[PDB]
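Chemist: The structure that follows is given in the form of structure tokens.
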Amino acid sequence: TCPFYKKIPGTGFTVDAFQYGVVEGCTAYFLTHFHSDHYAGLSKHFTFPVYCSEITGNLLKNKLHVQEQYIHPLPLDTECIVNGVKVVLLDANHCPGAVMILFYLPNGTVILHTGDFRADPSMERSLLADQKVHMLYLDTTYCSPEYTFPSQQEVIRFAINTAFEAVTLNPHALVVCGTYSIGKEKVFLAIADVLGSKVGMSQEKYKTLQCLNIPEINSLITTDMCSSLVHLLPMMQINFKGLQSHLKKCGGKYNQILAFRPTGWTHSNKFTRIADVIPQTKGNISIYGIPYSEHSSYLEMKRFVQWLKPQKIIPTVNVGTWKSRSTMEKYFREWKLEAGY
Ligand code: NI
């Protein structure tokens, strides 16, 4: 049974709620972005409207095979009427095609649903700046002060350097990057760009990337592995036994892999900076963990909420235990007292 934090009051609208069957009263099903926890349930047999971004639309049509008519894509940054309710989609700074959604209720209430987001100061000069937001449905993935991590630009720097160093030192080494969903494309695109290569990948991953409206994408990616010196592999596969396995398949063309595992937070963020990172090493294979986050840090979230001064906050992440719920409320109360709203 659909939880109350996936419903929008005063509408027939639900958000990311595709796994409960038909939801009685729901005229419209919004999907914030193409990540399986959010889309769990969709298929070719869905005959209700889905409102989403164009890119999310492309992924629905091509990867899940939903029928063109039941996908309603919308442009971003554009006031749009949807069953006689004004809505806007806003860039969420999460993965490709990920959006936040502003709902303007007839009664005068204004609700922001963040989907998954990495909060940023550029959002403070968006359409959100123009009016009061009464309710906030919030991505609380990292709502605790331990959760610090570097900027994406800091991390891309490290990467571009590690990779380019080694390739110029040993020109028969391979760069690998791990992946399992959309997101974090900048990691491999940046490495390939500095090495003068295309990124090589499976047919299924090539298919996914060709739906993302990345400019000049035909010049950046290929399904020909042999021709390329940056390769993508399943994240499950980014380990010694599996990298060994893969190092065979290339057939005497490379004598060293240098892998990267972009991950979220891990407990070594609490004691080690980004300039001072190391890999695990079992012979000629070296696996880097690098903390490229597409979710708000604690400080980023805090700043965004304190600027927004919402009258009410409804968490969408870590809401399954009373302890987490209670911990989160305490932070929201601190923030509001500091800020005077
Ligand atoms: Ni996500």
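In order, the residues displayed for chain A correspond to 700-1040 in Swiss-Prot numbering, which applies throughout.
Cβ coordinates come from backbone N, Cα and C, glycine included.
Relevant sequence annotations retrieved from Swiss-Prot are reproduced here:
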MUTAGEN   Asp838 to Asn  Impaired nuclear focus formation, reduced interaction with PIAS and increased sensitivity to cisplatin
MUTAGEN   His994 to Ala  Impaired nuclear focus formation, reduced interaction with PIAS and increased sensitivity to cisplatin
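In the displayed structure, how are the listed features positioned relative to their neighbours?
Modeler: Counting Cβ atoms from all protein chains shown, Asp838 (mutagenesis position) has 24 others lying within 10 Å of its own Cβ.
Mapped onto three states, the DSSP output places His994 (mutagenesis position) in coil. Remark: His994 (mutagenesis position) has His793, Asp815, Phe816, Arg817, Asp838, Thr840, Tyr841, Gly963 as non-local neighbours, by Cβ distance under 8 Å and separation of at least 6 in sequence.
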